[PDB]
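Asker: One structure is given below, represented as structure tokens, and several questions about it will come after.
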2 protein chains.
Amino acid sequence: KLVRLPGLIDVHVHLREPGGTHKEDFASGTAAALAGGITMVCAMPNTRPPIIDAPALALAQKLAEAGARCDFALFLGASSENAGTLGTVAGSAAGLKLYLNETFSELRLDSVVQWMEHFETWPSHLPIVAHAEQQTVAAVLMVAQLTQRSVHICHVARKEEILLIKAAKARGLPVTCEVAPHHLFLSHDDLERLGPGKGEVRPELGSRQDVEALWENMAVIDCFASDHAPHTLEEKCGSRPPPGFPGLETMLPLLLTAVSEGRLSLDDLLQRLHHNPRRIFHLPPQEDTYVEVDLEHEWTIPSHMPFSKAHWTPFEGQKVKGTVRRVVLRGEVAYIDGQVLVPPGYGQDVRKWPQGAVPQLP
Amino acid sequence: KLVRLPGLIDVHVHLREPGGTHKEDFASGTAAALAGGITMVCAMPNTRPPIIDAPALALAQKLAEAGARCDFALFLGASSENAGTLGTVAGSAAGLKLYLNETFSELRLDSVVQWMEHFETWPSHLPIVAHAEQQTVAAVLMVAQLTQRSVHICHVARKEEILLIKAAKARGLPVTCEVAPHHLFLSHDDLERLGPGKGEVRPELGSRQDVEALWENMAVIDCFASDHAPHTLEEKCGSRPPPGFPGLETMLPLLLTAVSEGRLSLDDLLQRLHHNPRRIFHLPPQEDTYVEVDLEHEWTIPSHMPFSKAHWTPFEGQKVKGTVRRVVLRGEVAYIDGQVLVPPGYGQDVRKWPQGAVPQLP
Ligand SMILES: NC(=O)N[C@@H](CC(=O)O)C(=O)O
Ligand SMILES: NC(=O)N[C@@H](CC(=O)O)C(=O)O
Ligand SMILES: [Zn+2]
Ligand SMILES: [Zn+2]
Ligand SMILES: [Zn+2]
Ligand SMILES: [Zn+2]
Ligand SMILES: [Zn+2]
Ligand SMILES: [Zn+2]
Ligand SMILES: [Zn+2]
Ligand SMILES: [Zn+2]
């Protein structure tokens, strides 16, 4: 007996095209998404060139329209030079992305004044998301209050961060957040197995107490999102390993295992991979779209999943219970038992759909 | 013709006793204060032992009462273990001091949750001051708002920081700040002369644009305070130089030079070295206390000032116009033309004066 789920949404993926296509491209990354039960992705702007201006966005839009197998929206990235310049294209993007700490990113800002300028100039009705770790979460929340608008915090990984967000929500502040599967299912304890290169990720893997705090505070977590961040094994195992884990193909199996163990409910999962992503990012429904999963099948995660060009996974060896059997996207079979059945270019930019425009006052 | 000023107050000094008395002690540091026209100092808690518990405060109180030549109040320091334990002694301190970044300090906190705990437990009517640089200013402001109280930001040094504080004040938030003379009168341009050891200070010396921004935004600066941070030349010139500059003996001459040049008024100076320190820290008046200065006398700062045990100064070679001629403290001549005339132990803990207790609701 299969369970039918709606089309799941991953609001934080790195698809590497343009400019990093040996790591992933739209075609391979969206195949990975479909195999993970994900029918819509929001792609981050830290590509080469980075998506920080209208010409770069135009290029990325066409590459995505030609290569994507599932539907998508593309983030713009904040830079030290582009505040006040994105108004004409802002509504065509998933949202604006701010990189506020050291990570794999033309995009670190050098002053909180630059954060303020973005919060003041980006249209008030459109999403802003931040890579903001530890005290940076409190700092960006302050900027959001000074400019009287909301913010969404990416990949929350620490007890400190989730408790700060919890306190902010208790004061009625407009903040939402997401958590990635590696911060729920891996910890410092796994660094011995992973090694120092493979284990590199931002935010870094947390302590057992960090992981426990995220689970205990599930009510504070609005979304799950993979932060799918593919790099090849050669890069991860080399002399200056880039941070990041691939995750599209493993996220849903890990979370379904947790559902089966009673750690959260199926509804809790669907709020975090469907309803809350829709409402925070104003993403449209996908007609005749659904995912069928098998909750009984036990398997062990292999050394690499079939689709991502990363060709490795930090979850190797973990036992999971839960499998994606079939995905239907807009009336076409997109995935069955390991076979992707829609071509590159089947996917569409949801921000171009009438129902995908973000409503605003005249 | 001498100008009579009220007794000036320095709310940020490091007097090194207990435990660092080769760098400074209460007797030498308060001699330096008097020679700088300062009749009351607030001493920071990053001593050895640090002033983070009742027994350490009791020790420091007696050492100060025995050694100080001018009046004083002593800060308590926040630690990772003392939130909720300081209630009985809090009112006897200048305030609570939080070290939120790397500097010469049992006192860095490891989580914003620890900041919140201090803001929640320290009595609401008593001062909290923070060493908070760059984005940390925004972060601690967020904590202050979440806990609905004020905060004072120590040694503001950057355009970024003063503009953030300016924005917060424009939104009516209860934040005050101070600026140290080295951040008004030295910059990156001086590092060639100072060298990498002597030049070490936290916050670091800023760019010419940082210095210009502080002057342009003088209206945002509530207090001047030296951050007198004495270390010996051997330490500053050695293999792991500690950060900090001595400053009590040079602060007023530097600022009087600026007054003479029309960069700020005498009133602007007295607001920042007398009235605002009094009102932010609830410090009492000192009866029959005043300072006589000579605004005409030009001199060049020597390689060391007479009193501080630091026995060096980063302002060596600067030309100043303005000299402290005489200081009277509580009816006794305390300083004349280079001679301190009150003994160690003349100074008193102002928090023990009836008028020095901070008013609170029953
Ligand atoms: N998280 C990572 O470790 N890496 C991400 C960047 C990011 O989400 O910050 C990447 O693009 O490789
Ligand atoms: N500012 C410094 O560079 N040093 C101060 C510490 C401080 O005020 O942070 C010290 O105590 O030496
Ligand atoms: Zn990130
Ligand atoms: Zn995100
Ligand atoms: Zn990311
Ligand atoms: Zn909407
Ligand atoms: Zn400091
Ligand atoms: Zn201070
Ligand atoms: Zn200090
Ligand atoms: Zn008062």
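The residues of chain A that appear here are 1460-1821 by Swiss-Prot count, in order.
Quick reminder: no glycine exception, Cβ is built from N, Cα and C everywhere.
According to Swiss-Prot, the protein carries these features:
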type	residues	note
MUTAGEN	A:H1471 to N	Abolishes dihydroorotase activity
MUTAGEN	A:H1471 to A	No zinc-binding and no catalytic activity
BINDING	A:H1471, A:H1473, A:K1556, A:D1686	Zn(2+) 1 binding site
MUTAGEN	A:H1473 to A	No zinc-binding and no catalytic activity
BINDING	A:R1475, A:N1505, A:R1661, A:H1690, A:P1702	(S)-dihydroorotate binding site
MUTAGEN	A:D1512 to N	No change in catalytic activity
BINDING	A:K1556, A:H1590, A:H1614	Zn(2+) 3 binding site
MUTAGEN	A:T1562 to A	Abolishes dihydroorotase activity
MUTAGEN	A:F1563 to A	Abolishes dihydroorotase activity
MUTAGEN	A:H1590 to N	No catalytic activity
MUTAGEN	A:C1613 to S	Reduces dihydroorotase activity
MUTAGEN	A:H1642 to N	11.5% of wild-type catalytic activity
ACT_SITE	A:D1686	active site, for DHOase activity
MUTAGEN	A:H1690 to N	3% of wild-type catalytic activity
Asker: According to DSSP, does A:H1642 (mutagenesis position) sit in a helix, a strand, or coil?
Answerer: helix
Asker: Taking each of A:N1505, A:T1562, A:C1613, A:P1702 in turn, which of these recorded positions have a Cα lying within 10 angstroms of the Cα of A:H1690 (mutagenesis position)?
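Answerer: Final answer, ordered: A:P1702.
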Asker: Nearest to A:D1686 (Zn(2+) 1 binding site) in three-dimensional space, by Cα, is which of the recorded positions A:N1505, A:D1512, A:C1613, A:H1642, A:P1702?
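Answerer: When the Cα distances are compared, A:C1613 comes out closest.
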Asker: What other residues of the same chain, not counting A:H1471, A:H1473, A:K1556, A:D1686, have a CB atom within 8 A of the CB centroid of the Zn(2+) 1 site?
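Answerer: Other same-chain residues with Cβ inside the cutoff are A:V1472, A:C1501, A:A1502, A:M1503, A:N1505, A:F1534, A:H1590, A:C1613, A:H1614, A:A1684, A:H1687, A:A1688.
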Asker: Just give me the nearest neighbour of A:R1475 ((S)-dihydroorotate binding site) among the recorded positions A:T1562, A:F1563, A:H1590, A:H1614, Cα to Cα.
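Answerer: Comparing Cα positions, the closest of these recorded positions turns out to be A:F1563.
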Asker: How far apart, in angstrom, are the most distant Cα atoms among the (S)-dihydroorotate-binding residues A:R1475, A:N1505, A:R1661, A:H1690, A:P1702?
Answerer: 17
Asker: What count of other C-beta atoms do you get within 10 angstroms of the C-beta of A:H1614 (Zn(2+) 3 binding site), across all chains shown?
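Answerer: For A:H1614 (Zn(2+) 3 binding site), the 10 Å Cβ neighbour count is 23.
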Asker: So which recorded positions out of A:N1505, A:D1512, A:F1563, A:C1613, A:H1614, A:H1642 end up within 10 angstroms of A:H1471 (mutagenesis position), measuring C-alpha to C-alpha?
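Answerer: So the list is A:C1613, A:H1614.
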Asker: Using the centroid of the Cβ atoms of A:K1556, A:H1590, A:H1614 as reference, list every other same-chain residue with Cβ within 8 Å of it (recorded Zn(2+) 3 site), in sequence order.
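Answerer: Leaving out the recorded residues gives A:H1471, A:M1503, A:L1557, A:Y1558, A:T1562, A:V1588, A:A1589, A:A1591, A:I1612, A:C1613, A:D1686.
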Asker: Provide, as an integer number of angstrom, the distance between the C-alpha atoms of A:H1614 (Zn(2+) 3 binding site) and A:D1512 (mutagenesis position).
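Answerer: A Cα-Cα distance of 25 Å.
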